[PDB]
Amino acid sequence: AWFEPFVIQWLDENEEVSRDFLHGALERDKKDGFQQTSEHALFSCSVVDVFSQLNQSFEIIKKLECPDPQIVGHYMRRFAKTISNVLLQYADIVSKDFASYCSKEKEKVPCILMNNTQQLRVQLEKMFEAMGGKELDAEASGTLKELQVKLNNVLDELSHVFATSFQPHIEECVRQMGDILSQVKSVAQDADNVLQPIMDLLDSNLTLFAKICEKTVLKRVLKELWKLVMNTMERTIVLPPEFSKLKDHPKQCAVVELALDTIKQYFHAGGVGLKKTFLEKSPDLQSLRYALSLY
């Protein structure tokens, strides 16, 4: 009845309380160096704190047993906003410092972050069921479904930026490749020799992201890196200098043709990583093969 407007105040504070707790969860965790929880809990503590709190909140709102589902609906409608903003602010804090964490001097972090942003998406949808899922209020859920979409975008953005972190490096190696390659005038060893420059990436790195990323994280990052590798090759060896800011200006194509299969294997990672159906149908690959054909 008129209990409703009292409670809605609690809800207004809860947002504020929650919103303050997140800062201290993150801040506690940032200082600690964003350790993944275990070897299998691939997310760090900041993400345990924020949800146990948000779930406490909900627990108590439920314990606030209430008959009128037009009152209940309204509580959830207000709560939803809380979740959206906390997560959205977890989203944003993380995205900020992200580029700054991307030194392969302390390289675990970026992954644990992207990891956490996904662990967000997880526990959310998991909270989406605590509140009634389908039966849940219309306005409430609507703004929750909108939250997922926005988290997704964030994940997509960190993966892009994370991969991008590697771009100057890859550009140098792909150089060292075009050089070595040139020197050729066996085909299956020329491949190995040419690829030595970029092999560190393909091997240790993808191996690392293998171990530490989450399925959804590894995908998005790999997809990214594959694009970097593919394009940098295209521009650095294949395209005429009139068509590349990377060219500071044969039979060798074969080499790059088996190279590609090799690389492709490193991005497939025994099916841990990216799939062949995908790689076989990647425009950046398809575009590489074009360039290779024309030249």
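We count from 1, first residue shown onward.
Per deposition record, X-ray crystallography, 2.7 Å.
A Cβ is built for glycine as well, from the same backbone N, Cα and C atoms used for every other residue.
Feature annotations, reproduced from Swiss-Prot:
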MUTAGEN   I198 to F (Swiss-Prot position 1364)  Loss of binding to STX1B and priming activity
Distance in angstrom, CA of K185 to CA of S186, with 11 unmodelled residues intervening: 11
Same chain, 6+ residues apart, C-beta under 8 Å of the C-beta of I198 (mutagenesis position), given in sequence order: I170, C173, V174, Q176, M177, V229, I263
C-alpha separation across unresolved stretch of 10 residues from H249 through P250, Å: 18
